[PDB]
Amino acid sequence: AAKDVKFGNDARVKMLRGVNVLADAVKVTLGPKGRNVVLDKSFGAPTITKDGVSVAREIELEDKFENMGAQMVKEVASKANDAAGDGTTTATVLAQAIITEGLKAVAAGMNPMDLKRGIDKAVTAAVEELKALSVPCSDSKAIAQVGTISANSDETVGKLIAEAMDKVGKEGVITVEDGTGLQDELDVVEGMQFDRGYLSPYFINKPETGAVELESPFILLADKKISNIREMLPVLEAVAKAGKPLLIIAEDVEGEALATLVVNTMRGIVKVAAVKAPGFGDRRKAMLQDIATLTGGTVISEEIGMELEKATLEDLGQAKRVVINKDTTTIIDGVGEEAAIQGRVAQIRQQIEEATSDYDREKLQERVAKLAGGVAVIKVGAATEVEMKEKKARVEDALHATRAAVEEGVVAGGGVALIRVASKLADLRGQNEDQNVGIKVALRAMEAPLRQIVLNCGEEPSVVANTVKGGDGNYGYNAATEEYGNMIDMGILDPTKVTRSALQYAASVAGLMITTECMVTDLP
Amino acid sequence: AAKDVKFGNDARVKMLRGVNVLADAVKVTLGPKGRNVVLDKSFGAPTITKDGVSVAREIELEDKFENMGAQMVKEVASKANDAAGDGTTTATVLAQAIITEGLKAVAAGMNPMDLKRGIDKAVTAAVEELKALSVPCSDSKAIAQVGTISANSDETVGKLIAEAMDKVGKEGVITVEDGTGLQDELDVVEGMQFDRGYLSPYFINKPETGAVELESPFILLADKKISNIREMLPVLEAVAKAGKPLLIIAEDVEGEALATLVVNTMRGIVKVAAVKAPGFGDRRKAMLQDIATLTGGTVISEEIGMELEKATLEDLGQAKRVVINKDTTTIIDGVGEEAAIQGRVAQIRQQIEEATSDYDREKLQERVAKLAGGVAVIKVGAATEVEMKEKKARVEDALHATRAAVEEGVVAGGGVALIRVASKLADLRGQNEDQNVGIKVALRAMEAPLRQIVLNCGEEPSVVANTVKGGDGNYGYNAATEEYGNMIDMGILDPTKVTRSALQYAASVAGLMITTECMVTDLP
Amino acid sequence: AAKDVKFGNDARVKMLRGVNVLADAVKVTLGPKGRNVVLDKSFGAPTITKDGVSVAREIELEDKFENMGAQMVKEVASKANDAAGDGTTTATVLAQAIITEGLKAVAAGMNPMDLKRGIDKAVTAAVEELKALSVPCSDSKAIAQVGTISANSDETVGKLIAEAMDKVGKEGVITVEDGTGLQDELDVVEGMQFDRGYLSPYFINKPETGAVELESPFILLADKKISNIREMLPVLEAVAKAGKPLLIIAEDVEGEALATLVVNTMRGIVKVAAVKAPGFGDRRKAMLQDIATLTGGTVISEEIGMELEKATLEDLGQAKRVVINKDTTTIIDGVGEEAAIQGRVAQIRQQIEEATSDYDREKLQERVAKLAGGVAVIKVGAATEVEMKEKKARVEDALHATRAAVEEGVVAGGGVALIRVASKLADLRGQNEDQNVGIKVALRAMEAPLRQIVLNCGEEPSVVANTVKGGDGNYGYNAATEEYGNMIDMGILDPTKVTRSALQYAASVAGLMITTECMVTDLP
């Protein structure tokens, strides 16, 4: 189709307008005293939310170039959220600050590539400073404290998360399920999790969670890429008559098979989720065999000769529950002989014993760990169904935050880690003057989020920023109580991973938009 | 003719727009780092000035109501400048701050009259605080220091001002004249100054200062109101054939005589300035007799018998030089035998002892003081004519500033006296909540000028404002050196009269606009 | 009248547009390969010129704000031309470069005052570097060489200039005149020159040179300011019936006297030029008496007793020729007794002998020098009237250039002195980063004129600029011959005063325009 092309200054101005619109939409929700945004719905009842994720998801501009700018910032913020579990608003406001200042500098006549180099150097130094400033969260007490902070200052959720980490390990798999009774239940069941996601977004059973959830589904284990529906059509009919959902994992699913699976899911006649197999080659085959051992099923292997057409229901694997997300897939409580699992892990241990290369030893150890560790299940209990759902959501959020914390520690939250890092880095220099300007741009951008928070609070931004800068360590300004102190002891924590990811993704998108020269869109 | 009438909110909005235009025009020239404003001229060469007085004088808008707002802010600022010798920009920015906040509060629903009452109460308390904070300027060292500060840190001007004040007295009259030689000369001549001014601006000889200056002029002394030109026509003809200027003082000059004199002033055939007689009643006749004794002329009084037609050149009083301003008129070195002056002052003293009432004694003492004190003339000299004119202008400005200082002391200049006073008054209260809102409005408005100065300096206004508020006394921020400390020690001095007048006039005009409800203007 | 007010960015943008228009109009006429500009005339035949002064004079824009910007740049360029005799185009192009870069920086968020400080610092360092780089032009050989270079490589003009300098002195007064015969004639006659100029441009006899010239005029000498024409109707009538012009010099001429003199000059019935007396006070009276001795006239002083009506034709001073310019007035061949001049010079020298203070000694020394040195008259002779006028114009231009050269030496012309200086100042630094940006702006602006010259020549600007920067000393690029080498040897000489004045005035106007925030101009 005919295209509209913008060059240089005009394209950058349009992108800046789009970024400004999206950032002004999402920034008012930043901070404990953040405002709320009204999102319209076709149903009739508007939705009022203080969550920046929803506001970002609902933003799309009429102008095409401004739309591209908004979509770029939205995509990088979503990547930050997926990597960390928070910081979408922080990443967006940081990106807006860097983009605005960098475009001002570019309009001043400075070299965009040198500006990007300076931004990258400043951000790398900032990541180093953040790693220096982070405090570990390895002890169970710190884990419980972080979990309590994440779940709106609830001690029960923190205690539950700490118990789960103690039972399964900090690197173990923990999932949250509904609790039958009033009291909460924690148990460890056989299961495993891999890094493959769903093939199609239409598989999403729960749009609010954004993940596919199946109750007692069937497992298909194929060593070949699935392309024709007719190959597994008898299996699909057997699943449909069985009345239970089906989860299929193989090399790949493409073409008419994927199309008909999507159509069936939309019609809802059969609940089928398509997920690729983990790894590749010998590794995908070994992990498929491991999953077969876990679920008690059989791998449909072409070299063996076993075929999908002759596959039966009893040959398929079975699990009590599976959760599929775009980033990972979890198998929870697969039915299978414990003796079979013990034999499999013993075989993997032997393979480690005669393993020679360190890479193979590490891979086999990872496999045996993810096979023998199991999955810890958290059953959230409450008196009322609605409060039980709210508690489950809070527990999920706290679990994600605690995972990030145990991954990378915690820093002084509320946007003061960035201002402290900028204060430490104020003496950085680059090879060229434009690099120095880029470094200053990055420093001011890292200043920005705390200013936005305290502007949402209604307080003076510059004065609070100066006061926090004059301090040291984790000393900072508390938005809720409107009074300074040690941010760690006051209960305002942010995992180091969240801040680091937000800063890095904001820097990347800002550099990409600063070094942008041409813009190609469809005509209105 | 037809009129356009605005009611309530929209009229106040037009005021806000006009005041905003004028205040943004004049407020950028505030502070040592103040910007400059380019003013167009019909001749062709634009004028670049950092003086808020000229910028205010040039401002006149096209919308009639915005023009009203700008014109009345201009009028009150001009009144402040005339009363104090400086502070037009400060008065205008203070008025804009009060007007903006008060109009916002009025639109919020608070009663305008209560807001005006609160503003007046806060301003009265602020005047009291300013009087408390002012340091005296009575000693000659402080007088010299203030004079030096006023004349761009020049010690010679301050020393000249201090020694002239010591020679003639603080209440004495000091006049600046061109010096023939390189060195500066000061001499005391016989003369006096009264508060009457010229009838119309069309007599202004030099538009730069807006004052009438005459070299060796003639003095006309009439105890009757001048209305007809033909009464003094022979006197005017004698003056014209003599070639020297003439100064006429009488009860009043109006009608055909005033019209003919003004037309002659534009035509330039005869240069005559018209000034009303000082005082009223028998006091007026006594002061006219004193003028006659000083200048050696004769008073043309109807009751005595002589007529202006019978008046001759010898009957006219003669002086070496006179200066006429709309605020006061000065008679310098009037020629006359010193024996007559001694007899007249002995006569005034004998009424001094024979008088009984305190009012009459005080007024006679004032008369004898102003008659026997004389006039101190400062002859400013330099190497070349242009720098001599520049030094004369600097000396005149320093003289005005030192007169204000000895009148009411000095305070910490640079706009920090107002912020200190607001910090002191932060605990004020009123009868009604609307009065409290007005008080807070006045406090923030007094904060505003320092914020404007430090914004012109490029620094953050809020941080500097709170840093100054944290201190006490005359501790403040130096705009020129970009560093804090004691404002008096740094030589940043503002006369207390200047700040007091600016605050009071800004408050008055702001109350007038806040309580304004209707407007009448000609149609476009 | 109603005014239009622009604030901040809009005003600066309009100024940038106006300056761009003016600088593009005048910049094409820079360098030996400079293009030519066609200017309209009311007569019908357009004027084609390569002279940037005329192009700048004719420029005037419709938009009021752009017109104000252009007029400011025009005014500073004209001041530079008056001070130096050349460099209007260089000043304008330098001003445009600084203004463009500084406005870019201001839009980038730099502090305008710090930018102006950096510009001033860099320009001061550049002036010091220029003084270091200048070579003296004191000996007669260099004077003749510079005169030859200025007059299109004509050795005769150089030799006449050199011999005139030898005869009267480098600080003497030299004036050019039409030659009766073919041979050029030089002679020294009595006369003097003072810095006072004409009161109004309407006195200009010949607009081509912008100066007032009179043949055998009468001299009026008054110690008092002239305001009334009635004082000198008889003298004017006597002059008119005599038929020769009249030159009047007094303290000042204002009002109806100036108006009627302008009217008489416009009508042409009586041609009289009015110039203020030199000096002020006692020095002014002494200089007037010296002029009276020189021209044989009498000073009409009120205090001595004589008066203007009492003045006659014989009392008026007489001179063979006088030239009046807005910067100075020259009296040439004033007829007077040689014995009177000898007595006056002996009196002045013995007054010097008895003089004590250094300032009085210097004043009397300059008086005696300007009274006894005389005026050297150059009679430019040729064979044809038109070529005689062309040679006279060339000789006058060469005289101006030689005066500038002997004042401050010569540097490598053709715009390479500025590029060399900017090369030397590569390591200059300021207190703030904004000051450094301003310094870089000034350096690039000083680069600009050579780039413009070589762009007019059609060659590559950047390559030539870098080649000249790589060199050192007076090495540079020749525009006429398109080949590098030493610029002094090729005869591309610009007086150091011209380049220094152009740079300083461009910097001043650029700082004024960078620090400008508001405008006031009449509505369209």
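By the numbers in Swiss-Prot, the shown part of chain C spans 2-525.
Recorded method for this deposit: electron microscopy, 2.8 Å.
Using N, Cα and C of the backbone, Cβ positions are placed for all residues, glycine too.
In the three-state DSSP reading, C:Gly32 (ATP binding site) counts as coil. A 10 Å cutoff on Cβ-Cβ distances gives C:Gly32 (ATP binding site) a total of 22 other Cβ atoms nearby, all chains included. The feature ATP binding site is assigned by Swiss-Prot to C:30-33, C:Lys51, C:87-91, C:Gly415, C:479-481, C:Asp495.
Recorded in Swiss-Prot as a mutagenesis result, C:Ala2 to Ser carries the remark: Complex stability is significantly decreased; when associated with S-76, same residues as in M.tuberculosis. Residues within less than 8 Å, Cβ to Cβ, of C:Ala2 (mutagenesis position) and separated from it by at least 6 positions along the same chain comprise C:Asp523, C:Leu524.
DSSP gives C:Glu76 (mutagenesis position) a helix state. Here Swiss-Prot notes a mutagenesis experiment, C:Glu76 to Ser, with the remark: Complex stability is significantly decreased; when associated with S-2, same residues as in M.tuberculosis.
Record note (Swiss-Prot) on the mutagenesis of C:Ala109 to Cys: Forms inter-ring disulfide bonds. Prevents ring separation and leads to the formation of high amounts of symmetric GroEL:GroES2 complexes. Every protein chain considered, the tally of other Cβ atoms within 10 Å of the Cβ of C:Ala109 (mutagenesis position) stands at 18.
Classification of C:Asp398 (mutagenesis position) by DSSP places it within a helix. Every protein chain shown contributes to the tally, and the Cβ of C:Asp398 (mutagenesis position) ends up with 18 other Cβ atoms within 10 Å. Quoted from Swiss-Prot, the note attached to the mutagenesis of C:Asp398 to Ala states: Can bind ATP with normal affinity, but is defective in ATPase activity. Binds non-native rhodanese, but cannot release the protein.
For the mutagenesis result C:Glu461 to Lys, the note given in Swiss-Prot is Temperature-sensitive lethal mutant. At nonpermissive temperature, the rate of general translation is reduced and a defined group of cytoplasmic proteins are translated but fail to reach native form. C:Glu461 (mutagenesis position) is surrounded by 13 other CB atoms, counting those within 10 A of its CB over all protein chains shown.
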Subset of recorded positions C:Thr30, C:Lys51, C:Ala109, C:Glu461 within reach of chain A (CB-CB under 8 A): C:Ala109
C-beta crowding around C:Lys51 (ATP binding site), within 10 angstroms: 15
Recorded positions, contacting chain B; criterion Cβ under 8 Å; candidates C:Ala2, C:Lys51, C:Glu76, C:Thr90: C:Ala2, C:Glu76
Binding-site residues compared (C:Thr30, C:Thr90) - highest count of Cβ atoms within 10 Å: C:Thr90
Chain-internal residues near C:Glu76 (mutagenesis position), provided their CB is under 8 angstroms and they sit 6+ positions away: none
Binding-site residues compared (C:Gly88, C:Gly415) - the one with the fewest other Cβ atoms within 10 Å: C:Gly415
Nearest of the mutagenesis positions (C:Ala109, C:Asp398, C:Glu461) to C:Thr90 (ATP binding site) - Cα to Cα: C:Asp398
Listed in sequence order, residues with CB under 8 A of C:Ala480 (ATP binding site) and six or more positions away: C:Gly32, C:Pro33, C:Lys34, C:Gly415, C:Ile454, C:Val455, C:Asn457, C:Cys458, C:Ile493
Local backbone state of C:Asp495 (ATP binding site), from DSSP in three classes: strand
Neighbourhood of C:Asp495 (ATP binding site), C-beta criterion under 8 angstroms, separation at least six: C:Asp87, C:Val411, C:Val412, C:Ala413, C:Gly414, C:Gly415, C:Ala418
C:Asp398 (mutagenesis position) versus binding-site residues C:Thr30, C:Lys51, C:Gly88 - nearest by Cα: C:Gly88
